[PDB]
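**Student:** Structure incoming, see below.
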Number of protein chains: 2
Amino acid sequence: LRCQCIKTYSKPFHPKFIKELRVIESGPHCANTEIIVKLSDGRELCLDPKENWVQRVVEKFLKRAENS
Amino acid sequence: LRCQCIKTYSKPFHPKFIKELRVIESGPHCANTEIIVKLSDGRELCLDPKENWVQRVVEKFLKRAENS
């Protein structure tokens, strides 16, 4: 698949709203690394991997889900 | 979808072999949190979120891909 994100979500939010995370590294398919999250209600958003708050949300989600 | 993993990969490997990561938190669909990686060659594996080496591989992959 080509790039999946048209734009990224720019307002911080709590990691409890994420139920699924997908990280696709850049490559021939898309010049950017893309982060796609599926929220508790099933909507999806793209996050900017460079933002510090995104990195923190990803990390928390993972710490949670890991011991789930 | 129900649980996607029949079994997890138990031998440590280098994060350079991962090109995509999917983390699905447990819920009604599957009692376990599942970690599915797509390798550089397109094969997929499931990893055990509880293993320390998995957590370290996930973290490295993310640090890489983030500044990609």
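All chain B residue numbers match Swiss-Prot; in order, they span 32-99.
Just so it is clear, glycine is given a Cβ too, placed from its N, Cα and C backbone atoms.
Quick paste from Swiss-Prot:
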- B:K91 to A: Decreases heparin-binding activity. Impairs heparin-binding activity and leukocyte transendothelial migration; when associated with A-94 and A-95 (MUTAGEN)
- B:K94 to A: Impairs heparin-binding activity and leukocyte transendothelial migration; when associated with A-91 and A-95 (MUTAGEN)
- B:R95 to A: Impairs heparin-binding activity and leukocyte transendothelial migration; when associated with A-91 and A-94 (MUTAGEN)
**Student:** Tell me the Cβ contacts of B:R95 (mutagenesis position) under 8 Å, same chain only and six or more apart in sequence, or just say none.
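**Tutor:** When sequence neighbours closer than 6 are ignored, B:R95 (mutagenesis position) has B:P46, B:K47 within Cβ distance under 8 Å.
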**Student:** Taking the Cβ of B:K94 (mutagenesis position) as the centre, count every other Cβ atom within 10 Å, in any protein chain shown.
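**Tutor:** Result for B:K94 (mutagenesis position): 12 neighbouring Cβ atoms inside 10 Å.
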